[PDB]
Every structure is written in C-alpha cells, then in structure tokens.
2 protein chains.
Amino acid sequence: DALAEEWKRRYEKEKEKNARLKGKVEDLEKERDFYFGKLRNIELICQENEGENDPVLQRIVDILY
Amino acid sequence: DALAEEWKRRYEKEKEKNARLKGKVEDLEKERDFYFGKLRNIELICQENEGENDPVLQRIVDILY
Ligand SMILES: [Zn+2]
C-alpha cells in the first residue's frame, strides 16, 4: 500500500540518478580517452626524434612520464 | 507487505549501483584531469619555444589543438 508506493518513489528517484551517472561516466571516459590519445600521439613524435637530442623534447618526455 | 519488501530490494540494489557509479565518476575525473594537466604543461613548453620554429614542436601543437 502506502509503504510500497513510498519505496517505489525511492527506487525511481535512485533509478533516475543512475541514468544521470551512467551518462557522466560515458562522457568522462570519452574525454579521458581523448586526452590520453593525444599524449600517446605526442609520445610517438618524441620517440621518432630521439636523435635530435632536443632538450625541449626531453622536457616533454618528462611530462609524459 | 511483500509488495513493499520487493520495491525496497529494488531501491537498495539501485542504490548499490549508484555508489559504484559515483566511484567510477570520481576515478574517471581524476584520470581526465591528470592527462589534461599534462597537455597544458606541454602546450606551455611549446609556447615558450615558438622562437625555435622547430617543425617537431609544430606537429605537437597540431596534436594539442
Ligand atoms: Zn633544433
């Protein structure tokens, strides 16, 4: 009766929260992978130019690691 | 009665899910900010060396943007 309706409202409220959290997880994952992909692209650029011995690139490697 | 107990179990289950999603959101946010901070650190390194005209740095700027 009223005790069931009360809990249902709590379930649905918690269920709406779940839906919003699932959407934030998906958005944060895309963002993390996006920035992560850039770091791997830049790491590669640096690895190709290990022969330049550029002290700037070395700074950038330190930040990557 | 039994109808309330059933919904309670659904609320608690959904509530456990919420707790796990909140922890994943916090973990993904830390990771995203971590990688993001590195890109801003590297962007700065590049901006300091705009006078070198290094074509490698230009590659790295393109990846940053
Ligand atoms: Zn040079």
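Sequential numbering from 1, following the chain as shown.
Header says: X-ray crystallography, 2.2 Å.
Quick reminder: no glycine exception, Cβ is built from N, Cα and C everywhere.
What Swiss-Prot annotates here:
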{"type": "MUTAGEN", "residues": "A:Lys38 to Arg (Swiss-Prot position 220)", "note": "Abolished acetylation by KAT2B/PCAF, impairing kinetochore-microtubule interactions during mitosis"}
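There are 19 other CB atoms within 10 A of the CB of A:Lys38 (mutagenesis position), with all protein chains counted. Secondary structure at A:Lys38 (mutagenesis position), as computed by DSSP, is helix.
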